Amino acid sequence: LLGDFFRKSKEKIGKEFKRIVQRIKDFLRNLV
Amino acid sequence: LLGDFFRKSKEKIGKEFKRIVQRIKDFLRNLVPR
């Protein structure tokens, strides 16, 4: 399972960078 | 809570980079013939 550890740590970091992008788009739409 | 959202998201990303460094140090020690 060492190769299974390196694959699942990367998927986790990519999923949090995507939650930051959607919050910025909601603030700027709420002002109109 | 907008300023509380940005502070807690940075803390979470730094904790995962530190788990990767400790797993690499444990592989290299276990090879010693002794």
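So for chain A, numbering is Swiss-Prot's, and the shown residues are 134-165, in order.
Recorded method for this deposit: X-ray crystallography, 1.9 Å.
Cβ coordinates come from backbone N, Cα and C, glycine included.
In this view, A:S142 (mutagenesis position) is surrounded by 13 other Cβ atoms within 10 Å of its Cβ, with every protein chain counted. One mutagenesis experiment named in Swiss-Prot is A:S142 to V, and its note says Slightly increased MIC against E.coli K12 (MIC=25 compared to MIC=5).
One entry in Swiss-Prot concerns the mutagenesis experiment A:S142 to A. Its note says: Slightly increased MIC against E.coli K12 (MIC=15 compared to MIC=5).
Here the residue is the original one, while Swiss-Prot reports the published mutagenesis A:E149 to A with the comment Disrupts oligomerization. Loss of antimicrobial activity. Around the Cβ of A:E149 (mutagenesis position), 13 further Cβ atoms fall within 10 Å across all displayed protein chains.
Residue density at A:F150 (mutagenesis position): 10 other Cβ atoms are found within 10 A of its Cβ, drawing on all protein chains shown. According to its DSSP assignment, A:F150 (mutagenesis position) is helical. As a published mutagenesis entry, A:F150 to A appears in Swiss-Prot alongside the note: Loss of antimicrobial activity against M.luteus.
Annotation of the mutagenesis experiment A:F150 to S in Swiss-Prot: Loss of antimicrobial activity against M.luteus.
Among the mutagenesis entries in Swiss-Prot is A:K151 to A, noted as: Loss of antimicrobial activity against M.luteus. Cβ environment of A:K151 (mutagenesis position): no same-chain residue six or more positions apart lies under 8 Å away.
Among the mutagenesis results in Swiss-Prot, A:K151 to R has the note: No impact on antimicrobial activity against M.luteus. The residue drawn here is the original one.
The mutagenesis experiment A:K151 to H is recorded by Swiss-Prot, whose note states: Reduced antimicrobial activity against M.luteus.
In the three-state DSSP scheme, A:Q155 (mutagenesis position) is classed as helix. Among the sequence features in Swiss-Prot, the mutagenesis site A:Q155 to A is noted as follows: No impact on antimicrobial activity against M.luteus.
Within the same chain, no residue at least 6 positions away from A:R156 (mutagenesis position) has a Cβ under 8 Å from its Cβ. Among the mutagenesis experiments that Swiss-Prot reports, A:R156 to A is described with the note: Impacts oligomerization. Loss of antimicrobial activity.
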